[PDB]
Protein chains: 2
Amino acid sequence: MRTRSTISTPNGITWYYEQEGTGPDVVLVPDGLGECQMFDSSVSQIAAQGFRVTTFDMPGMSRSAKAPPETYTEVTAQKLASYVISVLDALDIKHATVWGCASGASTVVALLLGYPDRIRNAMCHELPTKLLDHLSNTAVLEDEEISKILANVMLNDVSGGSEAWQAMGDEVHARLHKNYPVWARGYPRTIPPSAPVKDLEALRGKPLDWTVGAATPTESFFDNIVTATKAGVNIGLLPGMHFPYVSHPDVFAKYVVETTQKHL
Amino acid sequence: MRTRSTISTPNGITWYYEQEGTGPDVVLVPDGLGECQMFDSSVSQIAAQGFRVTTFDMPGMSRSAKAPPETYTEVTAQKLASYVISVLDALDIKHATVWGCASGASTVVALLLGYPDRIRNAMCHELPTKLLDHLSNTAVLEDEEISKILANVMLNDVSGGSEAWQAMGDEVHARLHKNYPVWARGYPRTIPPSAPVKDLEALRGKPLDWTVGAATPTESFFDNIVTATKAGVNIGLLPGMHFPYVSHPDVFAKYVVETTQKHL
Ligand SMILES: C[C@H]1CCCC(=O)CCC/C=C/c2cc(O)cc(O)c2C(=O)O1
Ligand SMILES: C[C@H]1CCCC(=O)CCC/C=C/c2cc(O)cc(O)c2C(=O)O1
């Protein structure tokens with residue numbers, strides 16, 4: 001049975017969150033769009049293997065929208081790592097395996113380096129380390145223009161799975177619709193510079209499993225592959241692109257379960 | 001003024017070849033389809049920076065079809081390298097800069113390791129090191145189905161630019177049509193295990209520049225990025241996919257020129 005509820009943290013945030021299962025903690029951190037319904041299938045499938053899975057909407061996004069402005073403007077990996085630790089504190093999760101894509105990826109690595117005592121192991125997928133102009137320039141349009149542009153980028157360019165992306169349903173797309181402008185304004189200018197991978201030695205011998213999408217163009221995350229190799233970090237591929245928990249839920253869960261078991 | 005001629009080597013091959021310019025030798029080795037017209041405008045552009053540029057159809061392909069069966073069956077990088085060195089010998093090219101994509105990449109790296117006195121510097125692009133079943137399963141089909149399958153794969157999947165591909169013209173496309181069957185039977189099963197890149201340390205500190213197509217799916221040549229990094233070899237991107245010299249002649253020619261000038 002899944003817990004769906006909210007919990008507030010001292011930093012001003014009311015987090016919407018979900019929990020299923022018993023066992024060691026696995027925490028699924030959203031990409032920038034902040035929407036945890038994307039993990040819904042996987043939450044069950046990972047739990048069914050003997051884990052306790054927790055996920056949540058990110059500050060300012062979807063049902064965690066009650067939050068002060070600093071938590072969704074000028075966002076950095078260190079801010080987000082701070083927020084996440086706070087919700088693990090409130091939920092009394094002492095030790096956690098963490099997964100994260102994009103700004104979640106930067107976040108999980110930042111958790112790993114910053115809170116080594118809390119983080120049993122981290123999976124990072126497609127960590128953004130470069131300023132992208134076709135993303136930053138979206139922030140100075142109308143909100144409704146940005147929602148139209150980015151709903152299309154997600155759907156046709158980076159879903160990795162158009163049908164699956166669409167099958168998430170109207171409620172999810174209505175929430176994402178409101179997140180697109182918030183994301184555009186708070187994330188793509190400040191997340192890349194914050195990437196905690198500029199120090200290779202801090203990376204080395206850490207329980208970190210990095211992945212990039214099989215179908216993503218080689219240029220988008222080429223730098224991830226070079227970085228993980230220079231630091232001896234395990235680096236591999238998942239099917240799809242930016243959202244393997246959406247396009248390939250079954251392979252995603254198996255991957256989380258199997259990487260988790262390896263570090264238990 | 002391009003020389004367009006034929007020269008025979010004592011291993012039984014009559015090569016169709018092209019030469020333009022005056023200056024240090026730059027040799028452009030085709031991909032597995034073996035067709036040198038794909039280089040046409042880059043030949044001119046590179047030579048106009050002070051280089052003699054030579055290129056050639058590969059044995060058993062296009063206008064170099066007059067060759068004994070061993071040169072186009074069970075093909076390996078060591079075999080191709082040995083053929084290329086035989087045509088360089090015939091053209092009295094003693095010290096060459098070499099470009100190669102795909103099996104041509106395997107070949108240029110095999111050239112660099114095997115003939116360091118002969119090779120000023122080597123540029124390899126998208127070097128195949130993995131068995132791919134869909135390529136391999138085409139050998140068993142009838143010539144015409146192989147041509148249909150592979151013509152489509154090149155057009156829609158890996159060209160990096162379908163207009164540029166189509167614009168090669170009917171003559172080129174009719175020589176490729178004959179080459180697909182020859183290529184399917186001779187190359188995909190035996191080229192990858194011959195990849196000369198399993199000895200990382202022999203690549204270390206060599207004059208080698210490796211590239212991958214910016215738009216190629218990350219999975220296709222992820223392994224190239226790993227190997228070059230482990231080995232210290234310069235790795236970067238060219239725009240497009242498997243045929244940068246068709247889809248982006250200008251960036252391609254400038255890249256060959258710059259990289260060559262680095263090694264003079
Ligand atoms: C929202 C999602 C949309 C993905 C939209 C997209 O264009 C994929 C390109 C890869 C970059 C994603 C990204 C980059 C950043 O600097 C910060 C981020 O939070 C993201 C990110 O989360 O991407
Ligand atoms: C002909 C060209 C078609 C390119 C067709 C294509 O599917 C691109 C996939 C990358 C592999 C190319 C390749 C693989 C091998 O094992 C041997 C080869 O000679 C090639 C190669 O040359 O690819």
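Going by what the header records, the deposited coordinates were determined by X-ray crystallography, 2.5 Å.
Note: Cβ is positioned from N, Cα and C throughout, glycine not excepted.
Within the same chain, the residues at least 6 positions away from A:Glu126 (active site) whose Cβ sits under 8 Å from its Cβ are A:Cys101, A:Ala102, A:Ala105, A:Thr211, A:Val212, A:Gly213, A:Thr216, A:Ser220, A:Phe221, A:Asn224, A:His242, listed in sequence order. Per Swiss-Prot, the feature active site maps to A:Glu126 (among others).
Long-range C-beta contacts of A:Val153 (mutagenesis position), restricted to its own chain and to partners at least six residues apart, with a cutoff below 8 Å, are absent. According to its DSSP assignment, A:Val153 (mutagenesis position) is helical. In Swiss-Prot, a mutagenesis experiment is listed as A:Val153 to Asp, annotated with the note Retains about 50% catalytic activity.
In the three-state DSSP scheme, A:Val158 (mutagenesis position) falls into the helix class. The Cβ of A:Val158 (mutagenesis position) has A:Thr216, A:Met241, A:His242, A:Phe243 as same-chain neighbours under 8 Å, each 6 or more residues away in sequence. The mutagenesis experiment A:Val158 to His is recorded by Swiss-Prot, whose note states: Retains about 75% catalytic activity.
As a published mutagenesis entry, A:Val158 to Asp appears in Swiss-Prot alongside the note: Strongly reduces the catalytic activity.
For A:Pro192 (mutagenesis position), the same-chain residues 6+ apart in sequence whose C-beta sits under 8 angstroms from its C-beta are A:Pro128, A:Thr129, A:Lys130, A:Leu131, A:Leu132. For the mutagenesis of A:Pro192 to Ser, Swiss-Prot gives this note: Strongly reduces the catalytic activity. The structure shown keeps the original residue.
In three-state terms derived from DSSP, A:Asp223 (mutagenesis position) belongs to a helical segment. Just so you know, the Cβ of A:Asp223 (mutagenesis position) picks up 17 other Cβ atoms within 10 Å once every protein chain is counted. Quoted from Swiss-Prot, the note on mutagenesis experiment A:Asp223 to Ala is: Retains 37% catalytic activity.
Positions annotated as active site by Swiss-Prot, on the basis of experimental evidence: A:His242 (among others). All protein chains included, A:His242 (active site) registers 26 other Cβ atoms within 10 Å of its own Cβ.
Among the recorded positions A:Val158, A:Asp223, A:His242, the residues whose Cβ lies under 6 Å from any atom of ligand 1 are, in sequence order, A:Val158, A:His242.
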